[PDB]
Amino acid sequence: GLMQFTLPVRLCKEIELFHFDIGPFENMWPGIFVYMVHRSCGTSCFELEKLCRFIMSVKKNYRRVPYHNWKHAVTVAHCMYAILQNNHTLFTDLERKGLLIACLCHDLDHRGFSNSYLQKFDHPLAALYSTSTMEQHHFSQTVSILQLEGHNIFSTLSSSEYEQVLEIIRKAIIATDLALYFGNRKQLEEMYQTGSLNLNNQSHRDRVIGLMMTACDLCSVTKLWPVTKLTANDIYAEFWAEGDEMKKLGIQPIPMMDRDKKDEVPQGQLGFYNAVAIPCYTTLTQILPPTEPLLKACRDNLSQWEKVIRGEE
Ligand SMILES: COc1cccc2[nH]c3c(=O)[nH]cnc3c12
Ligand SMILES: [Mg+2]
Ligand SMILES: [Zn+2]
């Protein structure tokens, strides 16, 4: 109980900021995650032997892919940390526990291919779950790791609290399916704007947690330009492999995913910021005002992409 984790002074200060980068040192990421659970949750929330054994099984089960890797998991968990810390009293003891584990686990066993590629490939997972294919797999992998002897970090919860936390985690993970984000944000837009948004309404909470998950998942667009720019190389490395694999299935990929049409990337990112990112953190900022820095950074990076197209870098 008396064992805290601490960070070097630069990290200790930077980590509180939305635009924090977790750095190139893999071996320091679990300590960053544990630091965040303790500060976000309590030193009491989890038994450290169990949490450390969970984290290391979770790491082992992320693959060595260009973007959808262990570093993405820990980056997405840090954004959820930032949101929860700037919105202290809005979330339950349980929700804070659940949402940081859901973020760490949200892309478990990702191979770097869209749901769409699974369906055109006719992958067994597409027969097992017809929509949110990878997302239903990620949640399945989370429950598998939780069921490993010595890895049940929720052991000390009541029977009912346990079922609530796995339902928070199941909804959280499913909501990282971007095909579901469009409808979800539109319904949140209308509810906030007609003024019927009610945080005591569970069905409403779920919608708002889902937006947060999208917000955390896309948080590469909210970093300082040098980090956003270099992450975009990792993101596009996956898109180009997928487009190659579409070509092997006798299907010309959308020009975004095609590694012959790299010229089209900057306009690809405009559309993505204009149709996805800005709307996402706009709505997020209207429901949770203390998340405004994410909107501001996303606008800054949209501006940086405009400058790329205008041949100014
Ligand atoms: C995965 O989300 C992202 C995070 C950052 C930059 C991104 N660009 C695109 C894109 O062009 N299409 C779909 N997703 C993205 C994306
Ligand atoms: Mg995902
Ligand atoms: Zn993700």
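Shown for chain A, in order and in Swiss-Prot numbering: 724-1036.
Every residue gets a Cβ built from N, Cα and C, even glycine.
Taken from Swiss-Prot, the feature active site, proton donor applies to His791, supported by similarity to another entry. Positions annotated as 3',5'-cyclic GMP binding site by Swiss-Prot: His791, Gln992. Annotated divalent metal cation 1 binding site per Swiss-Prot: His795, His829, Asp830, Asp940, in sequence order, evidence recorded as experimental evidence. What Swiss-Prot records for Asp830 is divalent metal cation 2 binding site. While the structure shown retains the original residue, Swiss-Prot records the mutagenesis experiment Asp830 to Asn with this note: Reduces activity 1000-fold. Record note (Swiss-Prot), mutagenesis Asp830 to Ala: Loss of activity and of zinc binding. The unchanged residue is displayed.
The structure, with features from Swiss-Prot marked on it.
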residue : record                               : Cβ contacts under 8 Å, 6 or more apart
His791  : active site, proton donor            : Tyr785, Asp830, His833, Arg834, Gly835, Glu961
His795  : divalent metal cation 1 binding site : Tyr785, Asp830
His829  : divalent metal cation 1 binding site : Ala796, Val799, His861, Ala895, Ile896, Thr899, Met936, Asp940
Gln992  : 3',5'-cyclic GMP binding site        : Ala955, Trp1028, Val1031
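When each of the recorded positions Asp830, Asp940 is scored by how many other Cβ atoms sit within 10 Å of its Cβ, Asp940 comes out lowest. Close to ligand 2, meaning a Cβ under 6 Å from one of its atoms, are these of the recorded positions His795, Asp830, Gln992: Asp830. DSSP classifies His829 (divalent metal cation 1 binding site) as coil under the three-state reduction. DSSP assigns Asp940 (divalent metal cation 1 binding site) to a helix. Only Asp830, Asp940, of the recorded positions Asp830, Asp940, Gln992, place a Cβ under 6 Å from an atom of ligand 3. Taking the mean position of the Cβ atoms of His795, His829, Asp830, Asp940 as the divalent metal cation 1 site, the remaining same-chain residues with a Cβ inside 8 Å of that point are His791, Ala796, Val799, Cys826, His833, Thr899, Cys939.
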